[PDB]
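Chemist: Once you've had a glance at the structure underneath, I'll fire off some questions.
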Amino acid sequence: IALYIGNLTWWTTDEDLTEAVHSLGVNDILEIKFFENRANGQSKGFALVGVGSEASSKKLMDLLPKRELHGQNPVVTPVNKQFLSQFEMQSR
Amino acid sequence: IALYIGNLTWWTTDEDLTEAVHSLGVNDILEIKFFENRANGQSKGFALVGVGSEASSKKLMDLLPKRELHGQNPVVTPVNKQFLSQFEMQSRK
Amino acid sequence: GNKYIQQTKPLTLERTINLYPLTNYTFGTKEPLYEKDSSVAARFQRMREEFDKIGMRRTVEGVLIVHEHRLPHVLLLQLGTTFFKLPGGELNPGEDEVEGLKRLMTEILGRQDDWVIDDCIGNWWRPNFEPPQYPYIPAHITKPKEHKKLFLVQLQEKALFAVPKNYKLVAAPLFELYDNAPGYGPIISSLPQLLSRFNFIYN
Amino acid sequence: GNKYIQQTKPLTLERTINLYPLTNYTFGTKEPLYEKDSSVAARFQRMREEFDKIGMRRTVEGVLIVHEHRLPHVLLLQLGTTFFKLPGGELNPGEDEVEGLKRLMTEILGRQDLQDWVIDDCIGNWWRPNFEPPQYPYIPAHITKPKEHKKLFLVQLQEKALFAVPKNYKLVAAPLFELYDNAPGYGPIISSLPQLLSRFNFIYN
RNA sequence: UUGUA
RNA sequence: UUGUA
């Protein structure tokens, strides 16, 4: 079970993100992996998240995007090669 | 009125190079412009060099080889884009 | 149980430096400063010339760092949207390096209304009257034209910076410079690595 | 008139360092030292595992400098034909950084017959944000738990000393212009050493 | 993407 | 070949 989170600052961190979901109250995070410029390791502004529950996935899908991380709305979509492209189009 | 000078080590300063020249009777040096990799700045083994006197040129040609700068015999040659093509091919060593 | 007291570490082994939020620092405009040299072939002409009577040109630059989002930022000077230089300049013959820098800095970033510098971070030498600069003197070169020397300028908790009209004072985050010589020159872009050794604090 | 003695400077402001000819140093062999991991994917796996029991990897490397023709050369270990590393390795948990490099250097170049290393300069820090090759001289904003941290220490040599080398490793003296803007050749770290050493004031004995 | 002995 | 408001 996995997702895509995006539209967050390049200083939005795995740690202080987990706090966000912990606020919705999930705690399911298995692992998170940010996408970033290899050139300088700078975050692109979106991460592939890993989760273990399905009901929470709903909550994330459902509710997260109506919250502010650093002034941003977590554009959460599921893992798909056609979503991804918009997330990097974002970079540009 | 210039020559090329090669078979030089990459550690042949401009100073020691000139040390040898005055030691041939030639006291009218010009430029002594070294060729060198632009990426790392390493000497390219050779250096353009001009001269006011134009017979001292012969001097170098004849006398500089059979002299040893850092245990290597120089190679005084006239200037030429074929020598260029020559030295350059050597740099890949 | 009882802990023993941590021994002191030589500054050469762990240099601890204090950083502050970029927002503690602000600029005001000032009388614009042009450059001793104007066109490109100028500086070199002057260089060649100067060297002949002055000898080698000694240059210094100061590396004022600020911090935001746990990321050291370097204060650079821009004009056209493509040129960024460190604060600093040429020394006057015989001038002390550090005092020297202080002078040029205040000269270029004043407080009509101070500078702390205890670290040398780099060195680059200009082997000929050409563009190329290298962080070392190649073996065939015995007398190099210019000698740049870079220092870490510690900053006060906060301050004001007068800024010649013609300059915008930007604050590059490290990753912006990293591997980015085509953007910021070989000196500037290697500031991240040059800075990595410092144990920074983000106040 | 009589010469005035330029006093020593604050070390932070000027570091003078002594370099001796490569000749001063003699190098014999020793039973080969195959690495702990093997394949590329092999060592990352090990990393993942370990990070979970111990945590972030702590690596230390020593930069031994000699010189030739008034030009500093860094001793680089070399496996095979195109891989170089700096003598160094993984610290054991809790280990004092320096003590650990000493243990490692000795492990990796020790003379059969109790030598001593001089390490009092950290010259760089590199971080691996995730579990792949990417390493940067700084910790990115988003990263809160780096996977591996590498600390670099200039290692001073004495006027002369003897070393031993694994029969598998070859030992080369890389001159700086050989490494500079040569990331493809030697990687980022090693290839930026010329920069990271430029700050030192070297003496060629 | 300095990585396979 | 970070350069010309």
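Sequence positions for chain D are given in Swiss-Prot numbering; the residues included correspond to 21-133, 136-227, in order.
Just so you know, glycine gets a Cβ as well, placed from its N, Cα and C.
From Swiss-Prot, for reference:
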MUTAGEN   D:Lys23 to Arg  Abolishes acetylation
MUTAGEN   D:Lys29 to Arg  No effect on acetylation
MUTAGEN   D:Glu55 to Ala  Reduces affinity for UGUA RNA by 88%
MUTAGEN   D:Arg63 to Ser  Reduces affinity for UGUA RNA by 99%
MUTAGEN   D:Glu81 to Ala  Reduces affinity for UGUA RNA by 12%
MUTAGEN   D:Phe103 to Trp  Reduces affinity for UGUA RNA by over 90%
MUTAGEN   D:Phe103 to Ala  Reduces affinity for UGUA RNA by 99%
MUTAGEN   D:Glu154 to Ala  Reduces affinity for UGUA RNA by 50%
MUTAGEN   D:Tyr158 to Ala  Abolishes interaction with CPSF6; when associated with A-160
MUTAGEN   D:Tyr160 to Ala  Abolishes interaction with CPSF6; when associated with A-158
Chemist: Count the Cβ atoms, other than its own, that fall within 10 Å of the Cβ of D:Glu154 (mutagenesis position), considering every protein chain shown.
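Modeler: So the Cβ neighbour count for D:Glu154 (mutagenesis position) comes to 10.
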Chemist: With 2 residues not built between them, what is the whole-number Cα-Cα distance in Å for D:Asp133 and D:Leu136?
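Modeler: So the endpoints of the gap, D:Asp133 and D:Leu136, lie 6 Å apart at their Cα atoms.
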Chemist: Any idea what the Cα distance is from D:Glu55 (mutagenesis position) over to D:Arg63 (mutagenesis position), rounded to a whole Å?
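Modeler: So the alpha carbons of D:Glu55 (mutagenesis position) and D:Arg63 (mutagenesis position) sit roughly 10 Å from each other.
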Chemist: Could you check the mutagenesis positions D:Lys23, D:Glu55, D:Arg63, D:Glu81, D:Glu154 and tell me which sit with their Cβ under 8 Å of a chain C Cβ?
Modeler: none
Chemist: In DSSP terms, helix, strand or coil for D:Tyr158 (mutagenesis position)?
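Modeler: Looking at the DSSP assignment, D:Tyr158 (mutagenesis position) belongs to a strand.
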Chemist: List the residues of the same chain that sit at least 6 positions away from D:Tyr158 (mutagenesis position) in sequence and have their Cβ under 8 Å from its Cβ, in sequence order, or write 'none'.
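Modeler: Those within reach of D:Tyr158 (mutagenesis position), by Cβ under 8 Å and sequence separation of 6 or more, are D:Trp148, D:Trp149, D:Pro151.
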Chemist: Among all protein chains shown, how many Cβ atoms are found within 10 Å of the Cβ of D:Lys23 (mutagenesis position), not counting that one?
Modeler: 5
Chemist: Taking each of the mutagenesis positions D:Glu55, D:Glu81 in turn and counting other Cβ atoms within 10 Å of its Cβ, which one has the fewest?
Modeler: D:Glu55
Chemist: Any idea what the Cα distance is from D:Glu81 (mutagenesis position) over to D:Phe103 (mutagenesis position), rounded to a whole Å?
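Modeler: D:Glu81 (mutagenesis position) and D:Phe103 (mutagenesis position) have their Cα atoms 16 Å apart.
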Chemist: Calculate the distance in Å between the alpha carbons (Cα) of D:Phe103 (mutagenesis position) and D:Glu154 (mutagenesis position), and round it to a whole number.
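Modeler: For D:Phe103 (mutagenesis position) versus D:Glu154 (mutagenesis position), the Cα atoms are 18 Å apart.
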Chemist: Check the Cα-Cα distances from D:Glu154 (mutagenesis position) to the mutagenesis positions D:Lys23, D:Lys29, D:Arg63, D:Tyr160 and tell me which is shortest.
Modeler: D:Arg63
Chemist: Pull out the mutagenesis positions from the set D:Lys23, D:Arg63, D:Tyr160 whose C-alpha sits within 10 Å of the C-alpha of D:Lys29 (mutagenesis position).
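Modeler: Near D:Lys29 (mutagenesis position) by Cα: none of them.
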Chemist: State the Cα to Cα distance, in Å, between D:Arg63 (mutagenesis position) and D:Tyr160 (mutagenesis position), rounded to an integer.
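Modeler: So the Cα of D:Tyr160 (mutagenesis position) lies 22 Å away from that of D:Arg63 (mutagenesis position).
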Chemist: Name the residue among the mutagenesis positions D:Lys29, D:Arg63 whose Cβ has the smallest number of other Cβ atoms within 10 Å.
Modeler: D:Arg63
Chemist: Give me the non-local Cβ neighbours of D:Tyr160 (mutagenesis position): same chain, 6+ apart in sequence, Cβ-Cβ under 8 Å, ordered along the sequence.
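Modeler: Looking at Cβ-Cβ distances below 8 Å from D:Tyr160 (mutagenesis position), excluding near sequence neighbours, one finds D:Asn147, D:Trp149.
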Chemist: For the mutagenesis positions D:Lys29, D:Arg63, D:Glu81, D:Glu154, D:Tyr158, which residues show a Cβ-Cβ distance under 8 Å to chain A?
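Modeler: Listed mutagenesis positions meeting the cut-off: D:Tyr158.
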